Structure formats: structure tokens, C-alpha cells
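J.: If you scroll down you'll find the structure; I have some questions about it.
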Amino acid sequence: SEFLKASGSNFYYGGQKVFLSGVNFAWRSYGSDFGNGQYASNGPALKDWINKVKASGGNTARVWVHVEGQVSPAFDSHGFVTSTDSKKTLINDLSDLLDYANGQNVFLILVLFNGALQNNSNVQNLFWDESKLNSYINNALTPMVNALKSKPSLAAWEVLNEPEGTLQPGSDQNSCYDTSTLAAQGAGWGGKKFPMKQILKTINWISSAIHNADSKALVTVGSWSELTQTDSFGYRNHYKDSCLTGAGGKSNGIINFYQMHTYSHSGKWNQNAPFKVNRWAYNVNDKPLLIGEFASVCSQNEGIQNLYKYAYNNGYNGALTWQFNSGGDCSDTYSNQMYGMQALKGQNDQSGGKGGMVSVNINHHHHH
Ligand SMILES: OC[C@H]1O[C@@H](O[C@H]2[C@H](O)[C@H](O)[C@H](O[C@H]3[C@H](O)[C@H](O)[C@H](O[C@H]4[C@H](O)[C@H](O)[C@H](O[C@H]5[C@H](O)[C@H](O)[C@H](O)O[C@@H]5CO)O[C@@H]4CO)O[C@@H]3CO)O[C@@H]2CO)[C@@H](O)[C@@H](O)[C@@H]1O
Ligand SMILES: OC[C@H]1O[C@@H](O[C@H]2[C@H](O)[C@H](O)[C@H](O[C@H]3[C@H](O)[C@H](O)[C@H](O[C@H]4[C@H](O)[C@H](O)[C@H](O)O[C@@H]4CO)O[C@@H]3CO)O[C@@H]2CO)[C@@H](O)[C@@H](O)[C@@H]1O
Ligand SMILES: OC[C@H]1O[C@@H](O)[C@@H](O)[C@@H](O)[C@@H]1O
């Protein structure tokens with residue numbers, strides 16, 4: 001009945017402005033958490049993680065799905081998509097996890113494809129071939145969105161994670177496509193495959209589809225750094241409406257809330273990083289802005305609870321600590337994550353400018 005909405009600059013549940021406080025699961029098994037009957041293996045862990053999330057007083061978990069095509073989606077011999085997975089179980093798994101997350105009053109952000117790295121030749125061609133992308137939409141995505149759109153706790157689909165990881169930086173007259181600066185900033189660290197035009201086209205079309213199947217659905221993109229989603233500081237905001245729509249005429253092919261990832265390189269913030277500024281200077285009040293991904297290990301050592309508090313105080317609509325499974329570089333431990341989540345526990349400060357309601361009470365389905 002009531003689903004998380006995005007209005008103006010804020011998230012809203014049941015009218016009450018909400019602040020997304022939680023963690024990245026990102027995964028239990030990289031790229032094989034759902035689909036091909038793999039959910040039987042990872043499921044218990046993920047559910048338990050949702051438990052920890054709620055007990056620590058959080059409301060959101062960010063979970064990756066397709067990732068690098070290891071299970072999702074199913075391609076044929078020609079690189080066209082046939083189904084969600086070979087065993088056709090993906091939708092059931094996701095649906096299940098959504099049910100549990102709801103039962104524990106936790107929202108989920110389903111990240112479709114990875115973009116930091118994408119070493120799958122079929123997924124890589126989804127950016128270039130329109131018919132293959134359409135095959136993915138028709139045979140995989142549209143069924144997923146259609147089947148899962150009646151689920152609260154499904155608060156947003158993220159089309160692409162860090163599209164700058166596999167960006168091919170280059171010059172272009174069109175503001176949106178030009179990437180002249182990003183090369184020196186360290187973009188394309190996963191290999192320079194996709195020019196900005198192709199990424200914006202892809203995202204355009206994915207988001208378009210998701211919204212065609214689900215008018216309410218919140219679509220987003222989670223970027224490496226802030227250099228990509230703000231017009232201030234001489235930077236550029238590529239994933240706003242005009243640019244996306246500019247790449248592939250889908251008017252509704254737009255994200256509904258921006259998102260920035262941030263880490264300290266050498267223990268030094270980027271000068272204009274989310275924690276050295278506030279939401280407001282990024283001049284993106286037309287949509288909400290979430291800080292998906294941050295780690296109190298790759299910060300300036302402000303303190304984890306101090307980082308959550310910073311996010312809640314300086315206008316940001318959410319803050320997600322980086323990976324709950326405690327693995328990789330620049331990742332907090334699940335314990336310290338829990339600790340930080342306890343900083344905004346049971347909080348509700350709807351006095352504007354401040355984060356808002358944290359502990360949300362989510363519905364079930366209406367059906368019929
Ligand atoms: O890197 C330095 C160099 O980069 C240059 O930019 C390159 C870029 O790096 C990529 O290599 C890119 O490669 C893509 C091609 O441009 C082209 O789009 C190609 O087309 C594919 C298509 O995506 C799809 O997969 C298609 O499916 C076929 C299928 O295989 C089967 O045959 C079936 O019967 O038909 C379907 C058709 O629907 O197969 C096509 C094969 O051609 O996809 C490539 C992806 O690797 O090219 C860029 C150049 O435009 C330049 O910037 C250069 O300046 C720079 O120095
Ligand atoms: O999201 C974290 C993720 O980052 C990955 O790759 C990048 C990283 O994101 C970041 O962009 C980094 O940028 C470097 C850049 O490559 C140059 O070395 C740059 O230089 C600057 C120089 O030091 C001087 O200050 C000069 O004045 O200005 C130059 C910039 O014009 O320094 C940047 C430091 O921020 O590069 C890495 C890799 O290229 C991976 O690290 C990944 O593992 C990580 O999780
Ligand atoms: O560091 C953890 C990793 O998380 C991923 O989501 C991307 O942000 C990568 O760039 C990063 O290396």
C-alpha cells in the first residue's frame with residue numbers, strides 16, 4: 001500500500017520524511033546470492049544480516065544482484081537474454097528476501113549490474129547492442145520488476161554501480177557526454193570500455209523499462225566519488241534527467257534520487273567529498289541524495305557514529321556503510337557497522353534540514 005516515495009529532496013514513507021540508515025551487504029556470495037538455486041546457500045546469512053541491521057536500528061540494506069553475469073541474467077549462445085537465470089529461480093529468491101526484509105522493517109536497494117568491474121562479454125555488450133539490451137529488458141528485467149513491484153522494503157532499483165569504473169573517458173561537445181577530466185581523477189580503473197554516451201543510453205533504457213513496468217519505482221545510480229553527480233565546483237552532473245533522456249529518448253528513463261560513494265585516498269578526503277561539504281552545496285535539491293557506500297576505515301577517522309551523525313545533520317538523505325561481510329579493501333567490520341548504525345537509532349527529527357524518520361513501520365501486500 002505505502003511504498004517509499006521520493007519527493008522534492010527527501011524520501012517519504014507515509015508522509016513522514018525518512019532517512020536511509022544502514023549498510024551494504026553488497027553480497028554473501030559475489031554474483032551468486034540469487035538464481036540457479038544458490039539462494040538456498042546464501043539466504044540464511046543474508047536474512048541474519050537483515051536481523052543485525054534492524055537490531056542496530058537501521059532501515060536499509062544495499063544488495064547486488066546480476067553483478068557480472070555469473071548467474072544473472074541467463075544468456076544464450078548469441079549473447080541474447082533468455083531468462084533471469086538458467087534454473088529460473090531469481091525472482092522467487094529476491095521475493096523471499098524482500099518478504100523477510102519487510103518482516104524486519106528493512107528496505108532493500110537492489111543493485112542490478114556492477115560497473116566498477118564488468119569482465120563479462122555478454123553484459124559488456126548490453127551497453128552497445130540495442131537488441132541484446134532489449135532482450136535483457138523483455139526476458140529478464142520486466143518480469144523481475146513486474147513480479148516484485150508489490151513489495152514494500154523494495155525501496156529502489158540501482159541500474160549500475162559506479163559506471164565510472166569501466167568508463168572510457170573522452171571529449172565531446174555535448175556537456176553530458178564529455179569526460180575530459182575524469183581520466184586524471186582515476187576513472188576507468190576497471191578498464192575503459194564504455195564511453196559516457198553508452199552508459200547514459202543503457203541506464204536511460206533500463207530505468208525507462210523499470211518505470212514502464214512500475215510507475216512508482218525509484219531508480220538510481222551509485223557513483224564512484226562526487227565528481228560525477230554535481231554541477232557545482234566546476235564538476236558535472238551526468239545522471240540528471242536532461243542527459244539520460246538525451247541519450248536514448250526515454251522520457252521516463254531517469255533516476256529518482258542521486259547517490260554518491262566516498263572513500264579517503266591516503267586518509268585524505270577529496271576536497272569536496274560528501275563529508276567536507278553538505279548536501280546543499282551539491283545543488284541537487286530536485287531529487288534526494290544518498291551516500292551509498294562509505295567506510296570508517298577509508299575516511300579521515302572522524303569516527304563511524306560521527307559519520308552517520310554528519311550525514312543525518314548536513315542534509316543527506318541516507319548513509320550506507322561499505323560492506324557488511326567485512327571483506328575487501330576499505331571495508332568496515334560488521335560489528336563497527338552495527339555500532340555506527342546505533343547512532344541514529346529510534347531517531348525521528350522531521351524538523352526540516354535534518355534527516356528525518358529512521359525507524360520505519362512498513363506494510364505488507366494488499367493483493368486483491
Ligand atoms: O580502446 C582504444 C580505442 O577504443 C575505441 O573504442 C572502441 C571500444 O573500446 C570498443 O572496443 C568498441 O567495441 C564495440 C564496437 O564498437 C561495436 O559496437 C560492437 O558491436 C557488437 C554489438 O555490441 C553486439 O555484441 C553484436 O551482436 C551481434 C552478434 O555477435 C551476432 O553476430 C548476431 O548475429 O548479430 C548481433 C547484432 O545484433 O556484435 C557486434 C560485433 O561488431 O561491440 C563492440 C563491443 O566490444 O568499439 C569502440 C570503437 O567504436 C576508440 O575510441 C578508439 O579511438 C580508441 O583508440
Ligand atoms: O572508489 C574507491 C576505488 O577507487 C579505485 O580507483 C581509483 C580511485 O577511485 C581514485 O580515483 C584514484 O585517483 C587518483 C588518480 O588515479 C591520480 O593518481 C591522482 O593524481 C593526483 C595527484 O596525486 C596530485 O594530487 C595532482 O595534483 O592531482 C592529480 C589528480 O589530477 O590522484 C588520485 C587520488 O585520489 O585512483 C584510483 C586508481 O587509479 C581503486 O583504488 C579501487 O580499489 C577503490 O576501491
Ligand atoms: O572498495 C569497495 C569497492 O566497492 C565497490 O562497490 C566499488 O565502490 C569499488 O570501487 C570499491 O573498490
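We count from 1, first residue shown onward.
Every residue, even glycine, has its Cβ placed from backbone N, Cα and C.
Swiss-Prot feature annotations, pasted as is:
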{"type": "ACT_SITE", "residues": "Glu162", "note": "active site, proton donor/acceptor"}
{"type": "ACT_SITE", "residues": "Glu293", "note": "active site, nucleophile"}
{"type": "BINDING", "residues": "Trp64, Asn125, 128-132, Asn161, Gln168, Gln185, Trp189, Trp224, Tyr263, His265, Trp322, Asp329", "note": "substrate binding site"}
{"type": "MUTAGEN", "residues": "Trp224 to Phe (Swiss-Prot position 243)", "note": "2.5-fold reduction in substrate affinity and minor reduction in substrate turnover compared to the wild-type"}
{"type": "MUTAGEN", "residues": "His265 to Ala (Swiss-Prot position 284)", "note": "Slight reduction in substrate affinity and minor reduction in substrate turnover compared to the wild-type"}
{"type": "MUTAGEN", "residues": "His265 to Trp (Swiss-Prot position 284)", "note": "About 1.4-fold increase in substrate affinity, but 1.5-fold reduction in substrate turnover compared to the wild-type"}
{"type": "MUTAGEN", "residues": "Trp322 to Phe (Swiss-Prot position 341)", "note": "2-fold reduction in substrate affinity and 10-fold reduction in substrate turnover compared to the wild-type"}
J.: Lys132, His265: which of these recorded positions has the highest Cβ count within 10 Å of its own Cβ?
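T.: That would be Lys132, with the most Cβ atoms nearby.
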J.: Taking a cut-off of under 6 Å between Cβ and any atom of ligand 2, tell me which of the recorded positions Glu130, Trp189, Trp224, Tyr263, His265, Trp322 pass.
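T.: By the Cβ criterion, which requires under 6 Å to ligand 2, the hits are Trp189, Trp224, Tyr263, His265.
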J.: Kindly assign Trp189 (substrate binding site) to one of the three DSSP-derived states: helix, strand or coil.
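T.: The three-state answer is coil.
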J.: Restricting to the recorded positions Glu162, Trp224, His265, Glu293, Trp322, which ones have a CA within 10 Å of the CA of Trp64 (substrate binding site)?
T.: none
J.: Which state, by DSSP, holds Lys132 (substrate binding site): helix, strand or coil?
T.: helix
J.: Out of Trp128, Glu130, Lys132, which of these binding-site residues is nearest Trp224 (mutagenesis position) by C-alpha distance?
T.: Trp128
J.: Whole-number Å only: compute the distance from the Cα of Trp322 (mutagenesis position) to the Cα of the residue listed as 'active site, proton donor/acceptor'.
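T.: That comes out at 14 Å between the alpha carbons.
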J.: Where the distance is taken from Cα to Cα, which of the binding-site residues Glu130, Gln168, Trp189 turns out closest to the residue listed as 'active site, proton donor/acceptor'?
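T.: Among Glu130, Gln168, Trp189, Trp189.
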J.: I need the nearest neighbour of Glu293 (active site, nucleophile) among the binding-site residues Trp128, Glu130, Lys132, using C-alpha distances.
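T.: Ranked by Cα distance from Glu293 (active site, nucleophile), first place goes to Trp128.
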J.: Can you tell me the CA-to-CA distance separating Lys132 (substrate binding site) and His265 (mutagenesis position), as a whole number of Å?
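T.: Here the two Cα atoms lie 38 Å apart.
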J.: How many whole Å apart are the CA atoms of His265 (mutagenesis position) and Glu130 (substrate binding site)?
T.: 37
J.: Within the chain of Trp189 (substrate binding site), which residues six or more apart in sequence place their C-beta under 8 angstroms from its C-beta?
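T.: In sequence order, the residues whose Cβ lies under 8 Å from that of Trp189 (substrate binding site) (at least 6 apart) are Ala116, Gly165.
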